[PDB]
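Contents: one structure, followed by commentary.
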Amino acid sequence: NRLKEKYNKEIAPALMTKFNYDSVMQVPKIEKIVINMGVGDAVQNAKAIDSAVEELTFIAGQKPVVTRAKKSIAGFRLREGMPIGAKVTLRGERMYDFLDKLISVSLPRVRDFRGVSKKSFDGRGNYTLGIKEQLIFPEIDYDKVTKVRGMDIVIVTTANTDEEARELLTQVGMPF
Amino acid sequence: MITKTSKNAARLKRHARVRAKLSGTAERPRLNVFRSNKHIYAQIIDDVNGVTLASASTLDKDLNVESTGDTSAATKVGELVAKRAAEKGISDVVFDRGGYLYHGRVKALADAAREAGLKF
Amino acid sequence: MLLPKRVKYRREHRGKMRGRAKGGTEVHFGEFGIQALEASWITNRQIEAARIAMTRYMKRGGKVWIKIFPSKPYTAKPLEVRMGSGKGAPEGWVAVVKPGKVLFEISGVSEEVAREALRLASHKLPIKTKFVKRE
Amino acid sequence: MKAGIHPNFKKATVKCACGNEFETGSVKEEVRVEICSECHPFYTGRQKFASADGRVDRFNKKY
Amino acid sequence: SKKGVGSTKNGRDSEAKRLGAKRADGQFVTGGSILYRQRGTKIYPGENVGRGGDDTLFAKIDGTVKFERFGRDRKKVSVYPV
Amino acid sequence: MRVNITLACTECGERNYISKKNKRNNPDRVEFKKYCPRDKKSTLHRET
RNA sequence: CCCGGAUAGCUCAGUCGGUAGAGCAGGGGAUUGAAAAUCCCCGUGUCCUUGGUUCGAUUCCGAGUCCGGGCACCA
RNA sequence: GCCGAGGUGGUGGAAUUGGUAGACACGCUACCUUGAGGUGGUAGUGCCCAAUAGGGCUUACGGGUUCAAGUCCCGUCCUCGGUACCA
RNA sequence: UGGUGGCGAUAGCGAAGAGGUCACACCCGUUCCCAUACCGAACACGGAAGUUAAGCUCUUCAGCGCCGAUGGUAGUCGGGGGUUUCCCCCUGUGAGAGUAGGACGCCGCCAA
RNA sequence: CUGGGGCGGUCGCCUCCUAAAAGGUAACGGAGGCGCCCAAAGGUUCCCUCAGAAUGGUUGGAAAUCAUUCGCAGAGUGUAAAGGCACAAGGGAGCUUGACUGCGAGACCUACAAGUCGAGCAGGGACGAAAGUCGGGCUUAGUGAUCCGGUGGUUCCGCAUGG
RNA sequence: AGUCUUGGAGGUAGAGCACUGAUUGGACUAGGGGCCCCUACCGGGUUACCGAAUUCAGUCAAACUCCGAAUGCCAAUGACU
């Protein structure tokens, strides 16, 4: 709730004059936040899938979904079906509030966090977060942490170009 | 760069599935429903000749309401089109759920058509 | 041996040689070419002996531009075998050559070479030849 | 919104040890943080320590 | 003497089910008789013809038969009464 | 696997139906509702 | 149609209602100027599964797989 | 010529069932034992990189099919067992 | 202008613009019916702040796609003939390819 | 069966090519299947794209999973093949068993026996609000005569009559 | 029955290379090693040492078709013999 009033009243008028769009409809938004898990433990351990089946729900209460790989892969010793990882999709109000957890709280718990990767855009206006450790925010509760797998987060915007999604995240507060 | 299609074309893909196996013949007209975001519409169409028979809507100067998009607004026009189908008193029609579900205001139109006396 | 690497079928019917050439009816990637004047089969053996006599006379070839390729195979039986009992194993290769087909080319070397160059290859083919310039 | 699947969502009062009070809506109710971003010195422009410490030696004559 | 060769391995064939056109164009065709047999629906049923379960063509009504098109590259059986 | 299966009636006692089943998929006894001609109506049926 | 084999890792036994038994193997022990072969020790078993009689019952009936020996149907 | 079988670590040989081994024995390899031997006793031991982890490579060769192939399917090449008859 | 049909993309993409008071749309929210394997993304429910950017229509243009001649040719039904793995001549038929060109919409029905 | 028989190979079905722009046509002529399988892989209801590529990215690598465009199609079609199919026949969910009994004017095919196709009618159903569909599976294969005895139901006869 | 008449069904001969395969040549190139340089298989330079894709022209088919004749066949329709 805090970021939306910040985004609507402050961030959206700021970038509008910065690149001279002809409407509020041309002012780009950041719609959905999709989070992949993608654990290949099911070849070895089906019980290790249950870790982050339960655990990712504690991050955002929208429960992730069974993601079955749609091609049997013998080089990974994997048949088709056979669930690999989970999928946290998130769009709407809590997702900017999820971003409120990200910038303000999460990132200083990356124990050697610095100016994060600038050129990790797809040439479209979308961004991926390189995270390898899941102990980022005080829910994680180390004594109940047996699995050490991190997390992959995708930023999806309505940015028609790319280099103003560059300038979008700066006004959001993404450090670089 | 997220690109979603229009709702109308998404309606058109699921309207075209309906059009493949029921059509507006003689004395079984295609009683269609259009669902704009500020109104609602109804046409009675014979697809053999391409001739509309009767049509009314919430965008009509008579018997209007305040909401214009309520399910109760569908109850008003759901008998007036059937009153036009009582005006041209054919009263017998294969119903078209035209590109929409049989859930809400579409159901309210057809039930008001049944209660006014259209034979489904 | 200009061998095709992987063919859909080992063996084909032998075809009938009527009509003109579909394409390859005029030299354009070189300036001195050779149209055939009749129609028969041509093997990889009839291209090896062809391509060798091209560069033994020129002594420094610009390019050769071998147009045709042995697409169609052909079979025969092992010797002294009564008729029937299966089409035989594939043995060699066949380039299917209609009359008026540009066979070879000569890239940028003078006429008195080229008049003698394609001469020395015409006696390695079973087909009458003629000498065609670029137009 | 399926019931019986989503855990709850409660308005969190995120507090940092330096006094940075922050508001989200989460599962847990109270979040007490050692170092937030506003407590983190890289968000404070240049951090005080490693910006002045990252120098190479001055081919040290001093002794 | 003779070197005995065998190894046929290919000497089989099915028997063909008899496809193709059956009732000619413009023919007065009674109800319920077949028009055309096809594996894979090449010619769609149009007016007064249904698609069979074995996707052949069977006339619903009596009268004459035509073959118009479905526009781009697609055919149709049209059957009209008298 | 594949076994030929009789699907008899319940309340009447005539067979009227034979189909097949699969052993790993359906090891137990199966049931359906079909049309017995003696019962002259839709009626529950049972594998023998 | 009858009769033969379902336990310990394995090979096998075995009660008339109250429980785990050999051999080989595994693990170690001592023995021996070394070595097997012997000599001890614990090991490990829902006694095939499901219901019933009964106080519970490998025990023991109510319900069935798969390997061998035959009488004998097979258009 | 035709069929029938089979092509492997240094070597001989099983894995011939569908999921990955390249058993097991004999080499070979360092050590232990003997004054040095042979012998005997542990440890590894398919090739090649990583002193480690791991990866590549492969079961005559060549190609398919497979998520897969020592095996499934087919062509070549080698070597065995059987046949090449009647006038 | 909207809704809804038929006509082989000549209805296509592609780029260049214009338009919106209503209209149509995005757009604003889930208290409710219903919902997404997870969600108001869509589907439902309701609302009307500002929005012509998107789609929606309205225009231009031949860059691809598409349509498509005429002329001749290939092949060829029959007619004979000749050196007979093929080939020539006559009556008749006649493509594809290649172009000239056409075309970046026509015809209905109802509402305003 | 047999380009003399011998041995070797094959024997029926399904698809393609030969086949000569209808159908059919042979060769010990070219290529591969089948003696099933499925309780959902059918029935309807409603839902919605695919294959790779290109990027962006922990472990992740050529190739797991996430987005992200460009993609009428390269895939997926229980399985060979041809013919179709992106309005689903491809892909999900719910509910259910029409994998219904009695039929069927009419045809295609055919020497015969077989084999195909189906409007529609009835009784009872399933699904859906309804219209309407459903007489198994995307079509074409997945198997066979009669005689024979076994098996369950039978207003059928039963050797003087009753059984 | 034959001819003329309009109406089709059908995918060979031909032709095309848009799908399928095969295949020529140039430009271009991811990437790959190699002369190997600087040198933790790590920092990058380099060639005609190859090269997938890429597009430009180029051929080719019994089991390749966006195409597609003559005829031949089932027709209706009248006419004539």
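So how was this one determined? The header says electron microscopy, 4.5 Å.
Each residue, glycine too, has its Cβ placed from N, Cα and C.
What Swiss-Prot annotates here:
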{"type": "BINDING", "residues": "D:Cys16, D:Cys18, D:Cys36, D:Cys39", "note": "Zn(2+) binding site"}
{"type": "MUTAGEN", "residues": "D:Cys36 to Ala", "note": "The protein does not accumulate and cells grow very slowly"}
{"type": "MUTAGEN", "residues": "D:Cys39 to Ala", "note": "The protein does not accumulate and cells grow very slowly"}
Looking only at D:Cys18, D:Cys36, D:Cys39, the recorded positions on record, which one has the least crowded Cβ, with the fewest other Cβ atoms within 10 Å? D:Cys18
Rounded Cα distance in angstrom between D:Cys18 (Zn(2+) binding site) and D:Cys39 (mutagenesis position) is 7
Per DSSP, D:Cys16 (Zn(2+) binding site) is which: helix, strand or coil? strand
Would you count the other C-beta atoms found within 10 angstroms of the C-beta of D:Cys16 (Zn(2+) binding site) for me? 21
Between D:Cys16 (Zn(2+) binding site) and D:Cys36 (mutagenesis position), the C-alpha gap once rounded to whole angstrom: 6
Within 8 Å of the Cβ centre of D:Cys16, D:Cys18, D:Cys36, D:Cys39, which other residues of the chain have their Cβ, at the recorded Zn(2+) site? D:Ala17, D:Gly19, D:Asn20, D:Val33, D:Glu34, D:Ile35, D:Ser37, D:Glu38, D:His40
Just name the recorded positions among D:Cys16, D:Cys18, D:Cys36 whose Cβ comes within less than 8 Å of a chain C Cβ; none is a fine answer. none
Sites among the recorded positions D:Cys18, D:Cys36, D:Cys39 close to chain A [C-beta, under 8 Å]: D:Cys36, D:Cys39
